[PDB]
Amino acid sequence: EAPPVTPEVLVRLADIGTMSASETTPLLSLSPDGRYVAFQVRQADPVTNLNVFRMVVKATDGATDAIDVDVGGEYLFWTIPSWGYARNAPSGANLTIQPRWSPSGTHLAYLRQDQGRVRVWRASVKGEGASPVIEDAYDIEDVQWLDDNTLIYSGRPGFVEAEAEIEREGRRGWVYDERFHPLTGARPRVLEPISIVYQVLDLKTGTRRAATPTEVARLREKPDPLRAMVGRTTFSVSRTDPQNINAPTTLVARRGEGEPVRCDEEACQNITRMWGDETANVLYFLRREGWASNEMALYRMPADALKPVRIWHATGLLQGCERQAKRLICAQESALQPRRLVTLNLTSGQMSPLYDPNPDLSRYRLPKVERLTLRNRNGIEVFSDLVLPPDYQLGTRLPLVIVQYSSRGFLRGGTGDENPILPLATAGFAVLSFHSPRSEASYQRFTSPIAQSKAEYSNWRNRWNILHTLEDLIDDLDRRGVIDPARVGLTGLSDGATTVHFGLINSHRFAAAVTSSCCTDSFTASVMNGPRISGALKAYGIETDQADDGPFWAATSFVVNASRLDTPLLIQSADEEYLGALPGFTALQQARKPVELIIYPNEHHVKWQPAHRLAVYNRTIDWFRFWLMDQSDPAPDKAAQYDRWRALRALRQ
């Protein structure tokens, strides 16, 4: 008994904050008096094809049930300026919603989207009440309480004027130039600089005014998680070579007026977040440690010395932690534990559940998880997780699917929540959840990440190191008699997608592949990016001025390598990215290789519509079952699909 984890289960697991939340992601808020925590829960429904967002308030003593103080809103895309463009096309990730408590602890203020416009809403924390509150010609980008009746908010109306100006310029046609990014649309994009504007709303009158410079500086300033004060000691973090972006940082203590003192313990290196507590005479800090930085660890350090002692450590992630007296309230995530709310006892180590918006996942028949560790041929430590089917007996050689994850925590879908780790194991695959190790270049001295990127791309050195690491991991599971090395699938999104294309060209390790985007070639990196991004990628080592048949692009281009590429490839692409795939896809078809391209409408680099996500999950499982198990699902609504694939398999004669 006990039900299995299926794609239908997976896509419905609720989540908190942006998909790729890490230690400083502000996904939760403590009330001023620390008795309540506020956080948004997101739950995807593949049947309605909508996400259900709720604003939640739970009491930190865990005595009362949580309360939905708001329900509803559309998926709000997280957006940043990025290439000198003011607002790029959405990556597809949801904005983390940070609820803002009123000074009284009475209301929350938070951004919410309806009818494609982002507003400020206010909510009774219990006495329940919906109601939008601030609305403008532009989306509200941020909001704070100045007092219990006054709100300050930010946004960019000059962005909306610039769009209106682009519309006017079109009457005579636009010059194709720096403003264009063809892959994502046929209109000029707004260029930076676009100013941010701060206004304040009186909730008693309904009046807006400008914000005073003092009020601006209170909204525009953000707390530093790598600085803390305890009495007269200022704690901070620094390097002995401050311009080397890869030099490790050390905790530093500035005692009153005196010179900064550096901490000597190895535990003091590479802190990611610190908290000062003046009641206890203590600094607390968070960091990553262990083999290949695979674990989280929390340290407690009596503030009058520099001798931190570890009080908690685990695999997984802790996110958005805030201190209430002797407690840290955190979001926490782990291989078999989706993101939940938790309490950490700041004197003992003890972690305790606070809020889990999903059932206990242990009520399902869960795959078995094991962490793999090795050192690769460059001498660099590597970790990854091996996921095995629930009823697995050592002695059965399994087909293997490789899912790439650029973050940590719950075994969900890898980097874009795109490849269903636990459902695949339920279907009988071994699954490698692969965490690419540090590059060689990252141990050397660089003053700029752009120059580091360039050295990583030189002769695809880091790509080779990534591929060799994958091969080391496969070999390890082959020695254990766990996998069949002739039945290894590879999947990937974002950086994982480039590793897929490189891996299919430069080895024979893979018998099938899935990717969410195509084509590491000059067409995609140069033509479809438009001349601005194309010109700028050059400094990162992307040779956008070189031809596809040159030494750089020959390592990855499917146009150039079409006739040697015998790994079956499925491309499940957002419509916003499919243009880049057409030449490579056409070359593979022309060459009679087994390719298939799927196009999802109104999608982004990361996919956001639950029905799309569920169909990706299912097609990818069907794909690998077919190529790596020679199995098909007899379901009638799949009959056209398996005729398509049987014909692709017949091309191999």
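Heads up, chain A uses Swiss-Prot numbers, so what you see runs 34-686.
This entry, so its header tells us, was determined using X-ray crystallography, 2.4 Å.
Any Cβ shown, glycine's included, is placed from N, Cα and C.
Copied over from Swiss-Prot, here are the features:
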type	residues	note
MUTAGEN	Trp111 to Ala	No change in activity
MUTAGEN	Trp116 to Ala	Decrease in activity
MUTAGEN	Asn121 to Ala	Increase in activity
MUTAGEN	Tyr438 to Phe	Loss of activity
MUTAGEN	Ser527 to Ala	Loss of activity
ACT_SITE	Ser527	active site, nucleophile
MUTAGEN	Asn562 to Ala	Decrease in activity
ACT_SITE	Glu610	active site, charge relay system
ACT_SITE	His638	active site, charge relay system
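Positions of Swiss-Prot features highlighted on the structure.
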| residue | record | CB count, 10 Å |
| --- | --- | --- |
| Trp111 | mutagenesis position | 15 |
| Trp116 | mutagenesis position | 17 |
| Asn121 | mutagenesis position | 17 |
| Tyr438 | mutagenesis position | 25 |
| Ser527 | mutagenesis position | 18 |
| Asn562 | mutagenesis position | 23 |
| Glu610 | active site, charge relay system | 24 |
| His638 | active site, charge relay system | 20 |
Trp111, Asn121, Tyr438, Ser527, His638 screened against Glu610 (active site, charge relay system), Cα within 10 Å - retained recorded positions: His638
Of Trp111, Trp116, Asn121, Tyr438, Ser527, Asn562, i.e. the mutagenesis positions, those within 10 Å of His638 (active site, charge relay system) when Cα atoms are compared: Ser527
Of the mutagenesis positions listed as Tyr438, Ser527, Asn562, the one whose CA lies nearest the CA of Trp116 (mutagenesis position): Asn562
For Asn562 (mutagenesis position), the one of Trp111, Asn121, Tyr438, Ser527 that lies nearest, given that the mutagenesis positions are compared by Cα: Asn121
Rounded inter-Cα distance in Å - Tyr438 (mutagenesis position), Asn121 (mutagenesis position): 24
Nearest-integer angstrom distance between the alpha carbons (Cα) of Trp111 (mutagenesis position) and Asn121 (mutagenesis position): 10
DSSP-derived structure type at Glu610 (active site, charge relay system), helix or strand or else coil: helix
Helix, strand or coil at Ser527 (mutagenesis position) [DSSP, three-state]: coil
Distance [Cα-Cα, Å, rounded] between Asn121 (mutagenesis position) and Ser527 (mutagenesis position): 16
